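> Can you keep this structure in mind? I'll have questions shortly.
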2 protein chains.
Amino acid sequence: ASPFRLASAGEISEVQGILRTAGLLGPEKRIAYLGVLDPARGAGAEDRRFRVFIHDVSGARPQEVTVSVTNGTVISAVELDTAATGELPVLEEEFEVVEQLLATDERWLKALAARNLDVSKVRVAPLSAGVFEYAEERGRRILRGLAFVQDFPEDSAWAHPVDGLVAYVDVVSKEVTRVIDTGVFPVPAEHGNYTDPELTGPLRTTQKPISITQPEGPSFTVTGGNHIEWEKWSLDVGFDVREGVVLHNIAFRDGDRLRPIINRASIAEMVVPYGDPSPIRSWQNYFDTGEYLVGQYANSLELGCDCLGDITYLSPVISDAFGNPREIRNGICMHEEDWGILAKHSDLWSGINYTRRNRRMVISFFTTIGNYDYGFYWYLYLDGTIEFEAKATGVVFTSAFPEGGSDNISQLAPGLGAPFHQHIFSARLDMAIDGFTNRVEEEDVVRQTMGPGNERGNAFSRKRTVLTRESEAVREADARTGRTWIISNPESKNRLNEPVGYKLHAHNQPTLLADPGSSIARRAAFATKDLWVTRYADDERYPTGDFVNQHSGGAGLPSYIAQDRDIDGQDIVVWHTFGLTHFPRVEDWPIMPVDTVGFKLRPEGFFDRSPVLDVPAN
Amino acid sequence: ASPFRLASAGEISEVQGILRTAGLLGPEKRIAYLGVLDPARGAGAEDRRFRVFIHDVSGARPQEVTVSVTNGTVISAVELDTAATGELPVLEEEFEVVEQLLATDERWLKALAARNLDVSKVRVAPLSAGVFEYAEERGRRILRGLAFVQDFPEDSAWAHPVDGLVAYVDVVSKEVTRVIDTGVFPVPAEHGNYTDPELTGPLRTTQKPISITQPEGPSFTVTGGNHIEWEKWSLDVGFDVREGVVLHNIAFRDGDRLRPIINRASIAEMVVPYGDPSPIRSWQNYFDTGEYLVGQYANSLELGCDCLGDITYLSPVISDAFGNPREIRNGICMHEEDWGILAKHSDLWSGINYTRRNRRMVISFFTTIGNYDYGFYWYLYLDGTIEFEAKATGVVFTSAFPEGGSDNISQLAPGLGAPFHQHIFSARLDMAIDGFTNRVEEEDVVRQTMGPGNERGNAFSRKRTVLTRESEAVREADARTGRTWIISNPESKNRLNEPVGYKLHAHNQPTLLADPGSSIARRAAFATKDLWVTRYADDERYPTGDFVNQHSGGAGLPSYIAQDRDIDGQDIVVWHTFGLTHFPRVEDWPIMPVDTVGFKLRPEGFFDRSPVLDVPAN
Ligand SMILES: [Cu+2]
Ligand SMILES: [Cu+2]
Ligand code: NA
Ligand code: NA
């Protein structure tokens, strides 16, 4: 029975039972985070452990707690000084509180009355507060509110932002701390109702069906709930409330032996920094993963439209605020799809014409964080390639469009603006290239001068620089010189006596644009550089640390690498920053078509020849 | 009847008839190139014209000839000084000549005898000669030969390169001009026969079928032979023996009006420079498009494995060496395919959950140039996006692997090497954004310093620089600052009073690595920079000029832009360089899995809101 299996409803209840029995889950206690821990290095006696962050609604300090569900014990339980180490993740029950409190606040009511807005119609987005100049906030759970008018129950409030107005609220003490009204801006009037026949026009009747079926079922097998076997690949599909879909034990069956490639793959953080210097939004940065927990808002995916073809679903189970299990029904899609030509050659000399088709295994989920929706897709290809893709859609976050324009906002509709922002991901790749003794090299293309040894000036080459210690493993992209990073195992050689390896190909999109002195440059330090390599430690899980909410700099990647540990042939972890810089366009409105970003890794001398020679003709 | 329709078998015969009748196609004459010309600006009285390059096997000078097939006349016919303006494209009948001549040459036979190679088993690759230090070559049709051993009729000769040996041959006079033997290298012995059960092992039985059907047929219509209508898109699919699939009249039906986007889209050149400084290969650069004509080697694509699903094929017709028509049966695939989620949002406030699926129209062909095979794919998406993708596969070009290694060659198998090289494309995009009055801006992300106006240091912006004249329109990539280029129409404004536009997103791969003083840097000047913009002229068709074969610098892009013409609101042409830098890997051997490169253009304020609001639920 696999120690990487998904959490069951029964294990969550049992964690609830253990915490209760131990006096840790009283009626004022709320579970802000609950996840199964990964087995320790060299673990394979089953010991299923769970980590829990417990919040207290009476204002008592929260606790970080580690439970062992196999033995029914509490391993550890420590009280957190949230002013030092960070507030716990935002709770779903707090979302509604910001609006609720504000409705009876004289300063808010006065703001709304000045704009002739009915309070019953004003929705309020509960946004993370971050850390800025407000000393009273240190140690308190604050959310900031931005207002959107909803004309009727099924109206898109995003069409009607209320600019010039923002409020700060304490969700534990249930007080409004501040209401800032910098002045009235017109509230945009056009609606953004993309199911309304008057905006859509008559729907298209021209789309004929595309049917994708597998009459013998899929080529992959699921065993033990979440262990996948597919075209030589094997892995375990995990799910965590914070990270979402996590991949464990990525390995490839090369002949007789199962060869490990990646021990653990996840999206360990994502940040959405806004680039509008208005005080109404200049504080706005979302850590969807770290502050909000993208996994808990995973959608239930419907058949025939979210995932198309012969789909196998997992329904991962998470804890609600009280420790009861709730299943995200059909939260994870798994299927295989055709991927065009894999390899082809029509040889004149031999007379042999050869064509083989490609395919990929797809493991995905989709999450919704207020106006934003994100699809997270992992792909495994026949040829050994591993890819991640993020798909960004939803409704763009809106503001007023100033009269006379803006260098930091674009116009979507009359008076309607969309502040510039980025969406930036950190992929945490706990490498295991033919096992754990790994090293990373930076590879650049090398141009050569015409002269002795190169008289026609056609030569070009490449170079590789080993990253030997964490202090020299914070790297930036260089698209111009074709920079990639190769993860190799210096003690496992292919038949040509070269170290086996995988090469990471980035998209070389811009990294974090904020000024390096900014609060966000410190809280999202990871996002300022494209590639980090650390020595593995079981407590270095996120590039932003364990508690991101209103937590200043001081944890996460920059503190991990300060240890300057040896990474030249050790158990190492690759953290790749990648993101989209979004200047919104009128085509993004009223609902945004998908835009994508990602990366991939391809074998680099890993195999002894092509690993797809045994793929049959179609 | 459409003036952009494909050439018919009858038109080619009739060109043959006109040339014959006019005394231009005698029995010593050979057609090296024949294609239909595009209508002139403002043409829509039908005048189908054809351009022809006629070679003479008796050593007489070739002719460039323009014929009008509608009227049955010769419009023009001029004699070429090939030493000045370039040799004609390599003829298919010349491929075999290099081996044939060399078989009875004492210097070649002596080279082969020194290596104990049987001449009956030595295949010779007829490679373009380019232009280097050999004065006798100027004005003569030369090919260079590199030798590969084929052990039996169905062996892969590429496995057995004969290094240290190269020969130069005149295919008109039928003489061997030179044989260079720099010394024996071991001939690699392992075979590269990817259909041999001993190399493949038992074939996989694990792949279950994927069936892609359309029970009502496809959503696109074909009329007039090659006019496509699909989900608001309309275009004409052309085919030229040099460029292959060319797209004409790309337009989008936005409500009532058919809005042009791109007038003509093609791959106007592709170059494959080799980076091994050995004199055996340092001359090696292939212009697949310009020297060899990729269209004439287009494969016949088989159903259920080259193109999968409900496919509509075109079978374009080309001229053979004598002016007879030959059809490339099923040479062009056209189909539509699913492309995941198009847009999605689950709104808390409204309670509305919304999901729409994407799809794309695919127009492709596949060509084979000796060891290389390339797939050329154009995609049209529901949301207005236009994409090109090149898929590179085939067998890698081989050499010996030196003992003691190499900075310019990688090892694939014992003693077997693969010289470093690039594959670089030029896409020629004759822009028509809402018509022909267009302009191009370079857009960079702009970082802002924390200070007055930006006290939190979160602001970021962008800037756009109009490229006003050809002298300032030769641009390079800058991935770090998110550089793109926007093609706009300054006189067509969207509802927000902004110029309509499309944004070109490049991959920012390395451009030509050869030393700027190199012969290849001059012949492939286009490849040294990522983006060029020229004022349209009907005679500026290729970035390398009309005659690339053994033609030095002096034509193509650098000479076009010297005219320094106005491109600020004019009929303009975008030439985008993009390519792959290939350091071959053991996984590429014995047959290479597909690797991809490309680009795309997305609407940028072109539409008044999302153009896919009328897409129905699934
Ligand atoms: Cu965005
Ligand atoms: Cu290549
Ligand atoms: Na590791
Ligand atoms: Na144009």
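Residue numbering in chain B adheres to Swiss-Prot, whereby the residues present occupy positions 9-52, 55-628 in order.
So this one's X-ray crystallography, 2.0 Å, going by the header.
Any Cβ shown, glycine's included, is placed from N, Cα and C.
Swiss-Prot lists B:296-307, B:379-384 with the feature substrate binding site, giving similarity to another entry as the kind of evidence. Feature annotation from Swiss-Prot assigns active site, proton acceptor to B:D298. According to Swiss-Prot, the mutagenesis experiment B:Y382 to F carries this note: Loss of activity. Feature annotation from Swiss-Prot assigns active site, schiff-base intermediate with substrate to B:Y382. Summarising the annotation, Swiss-Prot assigns Cu cation binding site to B:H431, B:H433, B:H592 and lists experimental evidence as the type of evidence.
Where in this structure would I find these features, and how exposed are they?
Classification of B:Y296 (substrate binding site) by DSSP places it within a strand. Its Cβ placed at the centre, B:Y296 (substrate binding site) has 22 other Cβ atoms within 10 Å.
Within its own chain, B:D298 (active site, proton acceptor) has B:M280, B:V281, B:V282, B:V304, B:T377, B:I379, B:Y382, B:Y384 as residues 6 or more apart in sequence whose C-beta sits under 8 angstroms from its own.
For B:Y382 (mutagenesis position), the count of additional Cβ atoms within 10 Å of its Cβ stands at 21 [all protein chains shown].
In sequence order, B:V282, B:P283, B:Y284, B:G285, B:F407, B:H592 make up the list of same-chain residues 6 or more apart from B:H431 (Cu cation binding site) whose Cβ falls under 8 Å from its Cβ.
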> For the recorded positions B:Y296, B:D298, B:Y382, B:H592, which sit with their CB under 6 angstroms from an atom of ligand 2?
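List returned for ligand 2: B:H592.
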> Between B:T299 (substrate binding site) and B:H433 (Cu cation binding site), how far is it from one CA atom to the other, in Å?
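Pair distance, Cα basis, whole Å: 12 Å.
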> Note the Cβ centroid of B:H431, B:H433, B:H592, the recorded Cu cation site, then list each other residue of that chain whose Cβ lies within 8 Å of it, in sequence.
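These residues sit around the Cu cation site: B:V282, B:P283, B:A402, B:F430, B:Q432, B:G589, B:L590, B:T591.
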> Just give me the nearest neighbour of B:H433 (Cu cation binding site) among the binding-site residues B:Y296, B:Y302, B:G305, Cα to Cα.
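Checked the binding-site residues B:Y296, B:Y302, B:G305; minimum Cα distance to B:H433 (Cu cation binding site) goes to B:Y296.
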> Fewest other C-beta atoms within 10 angstroms of its own C-beta: which of the binding-site residues B:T299, B:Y302, B:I379, B:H433, B:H592 fits that?
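Counting other Cβ atoms within 10 Å of each of the binding-site residues B:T299, B:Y302, B:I379, B:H433, B:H592, the minimum falls on B:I379.
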> If you skip the near sequence neighbours and keep only those at least six away, which residues in the chain come within under 8 angstroms of B:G305 (substrate binding site), Cβ to Cβ?
B:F249, B:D250, B:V251, B:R252, B:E253, B:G254, B:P326, B:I328, B:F375, B:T377
> Can you see whether DSSP assigns B:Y302 (substrate binding site) to helix, strand or coil?
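Note: B:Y302 (substrate binding site) is helical by DSSP.
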